[PDB]
Amino acid sequence: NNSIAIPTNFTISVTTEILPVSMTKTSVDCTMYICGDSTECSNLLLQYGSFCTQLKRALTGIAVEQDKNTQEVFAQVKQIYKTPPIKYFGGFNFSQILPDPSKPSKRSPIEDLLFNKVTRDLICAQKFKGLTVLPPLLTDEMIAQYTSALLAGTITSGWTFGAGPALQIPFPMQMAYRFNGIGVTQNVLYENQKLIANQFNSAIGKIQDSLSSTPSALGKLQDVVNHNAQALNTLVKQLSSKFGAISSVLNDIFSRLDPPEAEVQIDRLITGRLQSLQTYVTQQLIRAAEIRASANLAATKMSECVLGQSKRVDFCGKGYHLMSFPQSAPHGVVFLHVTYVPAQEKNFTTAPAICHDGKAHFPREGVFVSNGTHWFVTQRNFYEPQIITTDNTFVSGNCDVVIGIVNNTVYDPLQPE
Amino acid sequence: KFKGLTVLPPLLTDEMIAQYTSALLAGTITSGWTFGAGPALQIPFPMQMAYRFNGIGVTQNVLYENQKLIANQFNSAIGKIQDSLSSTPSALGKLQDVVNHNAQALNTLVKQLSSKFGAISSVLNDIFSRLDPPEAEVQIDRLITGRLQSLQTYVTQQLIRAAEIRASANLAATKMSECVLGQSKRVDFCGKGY
Amino acid sequence: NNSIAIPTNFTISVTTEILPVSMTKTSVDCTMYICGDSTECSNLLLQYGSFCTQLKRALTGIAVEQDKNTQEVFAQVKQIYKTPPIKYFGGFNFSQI
Amino acid sequence: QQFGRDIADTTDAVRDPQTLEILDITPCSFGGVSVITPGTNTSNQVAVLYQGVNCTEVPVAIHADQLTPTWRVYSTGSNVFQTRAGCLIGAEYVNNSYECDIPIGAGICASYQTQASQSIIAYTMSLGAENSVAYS
Ligand SMILES: *[C@@H]1O[C@H](CO)[C@@H](O[C@@H]2O[C@H](CO)[C@@H](O)[C@H](O)[C@H]2NC(C)=O)[C@H](O)[C@H]1NC(C)=O
Ligand SMILES: *[C@@H]1O[C@H](CO)[C@@H](O[C@@H]2O[C@H](CO)[C@@H](O)[C@H](O)[C@H]2NC(C)=O)[C@H](O)[C@H]1NC(C)=O
Ligand SMILES: *[C@@H]1O[C@H](CO)[C@@H](O[C@@H]2O[C@H](CO)[C@@H](O)[C@H](O)[C@H]2NC(C)=O)[C@H](O)[C@H]1NC(C)=O
Ligand SMILES: *[C@@H]1O[C@H](CO)[C@@H](O[C@@H]2O[C@H](CO)[C@@H](O)[C@H](O)[C@H]2NC(C)=O)[C@H](O)[C@H]1NC(C)=O
Ligand SMILES: *[C@@H]1O[C@H](CO)[C@@H](O[C@@H]2O[C@H](CO)[C@@H](O)[C@H](O)[C@H]2NC(C)=O)[C@H](O)[C@H]1NC(C)=O
Ligand SMILES: *[C@@H]1O[C@H](CO)[C@@H](O)[C@H](O)[C@H]1NC(C)=O
Ligand SMILES: *[C@@H]1O[C@H](CO)[C@@H](O)[C@H](O)[C@H]1NC(C)=O
Ligand SMILES: *[C@@H]1O[C@H](CO)[C@@H](O)[C@H](O)[C@H]1NC(C)=O
Ligand SMILES: *[C@@H]1O[C@H](CO)[C@@H](O)[C@H](O)[C@H]1NC(C)=O
Ligand SMILES: *[C@@H]1O[C@H](CO)[C@@H](O)[C@H](O)[C@H]1NC(C)=O
């Protein structure tokens, strides 16, 4: 009824969220897949209407959708902010997430790790069957430039650049803003600035090791690539199906049979191959819808976790969200969520209100806690016991109404003077 | 099942999901928001409710002075929840509909086993017996391609409904995080009112 | 220009939201569905090739997705918190839930 | 071994019946063609992107029979630029960077701009306006 646990310490925790933002843009040459080198098959395929045109239209829509997904996730900011030449930032070290000029790609070490992790030839065999891959509109370097601009804006201006012009603020003061956002006073940060910076640096260092050690850490990205490749391979393998015809080779059917019998066999083969293409395009549309949902989530997390501090629980990591860092990954984004985790909790006796004179006093911003003999007022998320005064408490009514009210003195600052 | 369509058991038993709900709800009662964001910190429930009143812009003294009234209102509303669920047939319709859709779709698949698809019969053995093997094979392949089309249609509609269920489950997980493990200021995300 | 409405009382309102999190997990046999007992039809089926490989893969993906959905909704907390033996809670009654 | 098949059960190598000399079969050069147009209202000028080929190897057909598009006039033209999406013929690459107007790919976009006859130009897309926050 009267026991409260108040955390006496904190942990700065950096976690990774990996979100696919785009999939492989694929184009199918419908004639080359249904009728590789048979002109007779092509002339017969002309009689099937706008099937190939509709498939091309759907695949082009998917490719434009992928480019739009990447634009929405990464091109949110219209200013390419640059980090200052002197990278001090109050003892917070961003070298692992900031772009590295030594690398030719101007990519951060963590992003370089992410790009390394995600991976006749199959490409040539697929191309020879009419299946080709279109390059994304934005290069990996351009997406890295977006990520670097977002990081520079976040570090130098906090969340101001997200809501308008970028407003420079010292990074310790920005992180103090964020502690105010999570309900912790600024003095907790300024008094523990070195500890918070060291914890953040250690967590960021452990991020790279965690990504390296686990092969499946970026599996959500890899699966997407896999889900594409298998599909294409399936399509290629579906070119071996006779579909009830004498052969799976159009040239053999034409060479062996007169026109009436060949028509019945080429019709079977063409119908089967068009069905395979339709199945591929339909499943690609479903996967594209899933990737669009993932990219919409990534854009929302870019807006609310990177361009601001979110009060939504678990939207931007596990704990009380402080800030987030975007990192480009092959066909996706990795968000490094820096959150505040209470730790080293201690038991205290608690009361809803303090009865002084005939008046009930309630904490203006905190809790009434007791170490066993003395009563203090403290903030909820950090143990900072303070003398109960009229300044930090407000008066409402008599002591009779409140259940659990405790007698205690409320010090009046002005009375000594 | 005898026609080849089987139902796989869910990995989590309903008892395990009940234990998850029990753990979440016990954590909510005993610790408020704290277990969601880290270690569970003990809080008296009236004080947690006073925190939640502060979250919506109402001072703590409003809850403390009206603690009995608020508790009675909550108890009465929770009592009315069970009756409201009982009275409305469509109260859990969103659940039943999903089951119905699945249950209905399978029947369609089963019914597509009684379709000739342009052939003489829907029974393969009858077609083989009543026709020459070369002539019979054409009708048999017609039946085979019809049944493959039925299976592909079922799988495509199941993929679309699975995407819809995934969206619903993502929303449910977001509501677990933001409404159960925290107090949400998003309007109408966690019910009508503050 | 000058009139405001200020609430003098409140109602504690409990409402219900119903959300489906998973669907029935189904598995399909081409061999039995297409060719119930015909080995001849079973042999003819291999001509169409990898359709059922793809269909089984899609259905298995849906089935794994359902368990993933349930994990996402209900397995949020990794500590199985246990309710206190004494259920007072300040006059709030949680026996129904 | 008379012949060889690829994954799709298509013959990719064959042994000559007379000489017994082993021959690889590669399909004749093929690729996608994309037409970048500013809009028929604006102009009738176009650019052609030959996708996934170096335009060292773009159609150099000199007779109508040799290649399927009978429009050779936009092949190996005056304006030739190599992109990772393909090679673009009919658009002049400019070192200036602008906001994307017609997406080509690999960071290259195209626009119909005055420069003083107005013509199709290709450029590297501009990510935005550079800025440096006065951090201290
Ligand atoms: C809060 O926790 C931090 C650890 O995250 C404590 O700092 C460590 O303290 C131990 C022993 O005092 C040292 O051996 C470590 O080197 C310290 N680590 C860092 C990063 O400073 C800190 O003392 C704790 N604060 C309180 C008040 O308990
Ligand atoms: C920021 O952190 C990086 C590593 O995350 C620091 O670079 C390391 O510095 C130590 C000692 O100077 C070397 O032993 C390591 O080999 C360095 N590693 C890398 C990857 O460079 C860097 O010095 C830190 N920055 C500041 C200002 O302290
Ligand atoms: C509870 O806190 C009070 C205030 O900090 C403690 O009283 C102080 O005790 C120290 C010795 O530890 C003295 O130097 C101070 O003069 C005391 N202050 C007052 C106002 O009396 C008290 O000892 C604590 N009790 C427990 C059980 O920890
Ligand atoms: C606020 O509303 C509650 C009811 O929701 C009022 O409580 C009622 O009070 C009257 C008179 O005191 C009783 O006859 C009823 O039985 C009470 N109902 C319940 C459910 O307790 C309360 O008085 C109202 N407060 C104000 C200031 O109007
Ligand atoms: C909490 O509510 C339950 C009902 O949901 C109360 O149990 C009821 O108690 C009354 C009187 O004791 C009986 O007439 C009912 O039959 C009970 N119903 C059920 C479902 O058990 C329970 O008493 C309440 N708890 C407290 C502490 O009052
Ligand atoms: C105090 O807590 C105990 C056990 O948790 C409970 O039995 C008792 O009812 C509570 N106090 C009041 C006044 O209800
Ligand atoms: C608080 O007290 C309870 C019971 O005395 C104990 O189980 C728990 O571990 C204590 N918590 C802390 C942080 O001391
Ligand atoms: C302390 O609280 C008790 C409990 O009701 C009360 O009887 C007493 O008057 C209080 N002491 C004061 C108000 O000085
Ligand atoms: C008060 O309201 C009236 C009518 O609604 C309006 O004409 C008037 O301008 C308002 N007062 C002022 C100071 O504008
Ligand atoms: C251009 O095509 C030639 C011809 O094969 C090739 O050798 C060269 O590598 C290509 N250049 C580029 C940059 O792709």
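Note that chain D carries Swiss-Prot numbering, so the residues on display, from first to last, are 563-677, 688-708.
We read in the header that electron microscopy, 2.6 Å was used to get this structure.
Keep in mind that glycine also has a Cβ here, set from the backbone N, Cα and C atoms.
Per Swiss-Prot, these features apply:
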VARIANT   D:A570 to D  In strain: Alpha/B.1.1.7
VARIANT   D:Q613 to H  In strain: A23.1
VARIANT   D:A653 to V  In strain: 19B/501Y
MUTAGEN   D:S673 to A  No effect on O-glycosylation by host GALNT1
MUTAGEN   D:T676 to A  Partial loss of O-glycosylation by host GALNT1
VARIANT   D:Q677 to H  In strain: Eta/B.1.525
VARIANT   D:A701 to V  In strain: Beta/B.1.351, Iota/B.1.526
VARIANT   D:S704 to L  In strain: Omicron/BA.2.12.1
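Sequence features, as recorded in Swiss-Prot, placed on the structure.
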| residue | record | Cβ contacts under 8 Å, 6 or more apart |
| --- | --- | --- |
| D:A570 | variant position | none |
| D:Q613 | variant position | D:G593, D:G594, D:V595, D:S596, D:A647, D:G648 |
| D:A653 | variant position | D:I598, D:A609, D:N641, D:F643, D:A672, D:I692, D:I693, D:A694 |
| D:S673 | mutagenesis position | D:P600, D:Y660, D:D663, D:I664, D:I692, D:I693, D:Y695 |
| D:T676 | mutagenesis position | D:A688, D:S689, D:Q690 |
| D:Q677 | variant position | D:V656, D:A688, D:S689, D:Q690, D:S691, D:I693 |
| D:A701 | variant position | none |
| D:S704 | variant position | none |
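Filtering of the recorded positions D:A653, D:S673, D:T676, D:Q677, D:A701, D:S704 by Cβ separation from chain C (threshold: under 8 Å) yields no residue.
With a threshold of 8 Å between Cβ atoms, none of the recorded positions D:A653, D:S673, D:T676, D:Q677 neighbour chain A.
Not one of the recorded positions D:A570, D:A653, D:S673, D:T676, D:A701, D:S704 places a Cβ under 6 Å from an atom of ligand 2. The secondary structure of D:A570 (variant position), as reduced to three states from DSSP, is coil rather than helix or strand.
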